[PDB]
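> Okay, handing you the structure first.
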Amino acid sequence: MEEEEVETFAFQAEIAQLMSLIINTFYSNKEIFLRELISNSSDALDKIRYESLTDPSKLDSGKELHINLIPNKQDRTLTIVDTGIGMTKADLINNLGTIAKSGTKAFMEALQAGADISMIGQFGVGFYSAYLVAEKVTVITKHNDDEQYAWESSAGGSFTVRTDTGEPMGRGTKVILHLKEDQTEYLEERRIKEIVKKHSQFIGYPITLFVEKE
Ligand SMILES: CN1CCC(NC(=O)c2cc(-c3c(O)cc(O)cc3Oc3ccc([N+](=O)[O-])cc3)on2)CC1
């Protein structure tokens, strides 16, 4: 029998409030969740690109800087993979839920008052837009300085972090959105292409959509 250690963390209170607001309120324009993922991937890819200019060995773990979109209609997941700089364990714990974000309160107030959900990116809390469409999010990540880790949450106020025993990634971050049953349009090729074209046209890294043959 294998033994695996898990650590469970509480979300910072306002982040938990925001997650409940995002999950339990209807919003139109939920398609912007993908813009937010691609934008975060692009930022991570920038980080490794710049780091590699001085230290080409930081690319030992993979030279290609790109984003892959992987819809899976069998398990109702949409996976966004990038070969950006990746996150350490401490980064996941800190950056994905335990540390307050200065934009969370302002954003909840904006939203309450009728701001379009598209505004979320501006408030620095765009990652949480995943919960517009997903009931559960898993973030698997590998930084050159750390082992591969998995973060996961179904909201409800906690997340977990564990060493990832799944398929090794060279470097980068994979976000797996377990979509809500009414949000399966985001597994369709045409819809994904539509929303990438509408919202993610100036990503300066290649993006490839992988479509399972029907
Ligand atoms: C010290 N650490 C600091 C963090 C550095 N890594 C990254 O920035 C990073 C981000 C991602 C990264 C990613 O490649 C895709 C994503 O969809 C989300 C990511 O991380 C984020 C986590 C939180 C937030 N947020 O809430 O604002 C935004 C992005 O992968 N690597 C690595 C060095």
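Throughout, chain A uses Swiss-Prot numbering, with the displayed residues spanning 12-225 in order.
Per deposition record, X-ray crystallography, 1.7 Å.
Cβ atoms are placed via backbone N, Cα and C, with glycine included.
Annotations for this protein, taken from Swiss-Prot, read as follows:
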MUTAGEN   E47 to A  Strong ATP-binding. Strong interaction with HSF1, HIF1A, ERBB2, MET, KEAP1 and RHOBTB2. No effect on interaction with TSC1
MUTAGEN   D93 to A  Impaired ATP-binding. Strong interaction with HIF1A, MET, KEAP1 and RHOBTB2. Loss of interaction with HSF1 and ERBB2. Los of interaction with TSC1
MUTAGEN   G97 to D  Abolishes ATPase activity
> I need the least crowded one of these mutagenesis positions (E47, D93), counting other C-beta atoms within 10 angstroms of each C-beta.
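Checked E47, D93; of these mutagenesis positions, fewest Cβ neighbours within 10 Å: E47.
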> Between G97 (mutagenesis position) and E47 (mutagenesis position), what is the CA-CA distance rounded to a whole number of Å?
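Computed Cα spacing between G97 (mutagenesis position) and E47 (mutagenesis position) is 17 Å.
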> Count the Cβ atoms, other than its own, that fall within 10 Å of the Cβ of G97 (mutagenesis position), considering every protein chain shown.
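Other Cβ atoms found within 10 Å: 26.
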> Check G97 (mutagenesis position) against DSSP and tell me helix, strand or coil, would you?
coil
> Between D93 (mutagenesis position) and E47 (mutagenesis position), what C-alpha distance do you get in Å?
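Counting only the Cα atoms, the answer is 13 Å.
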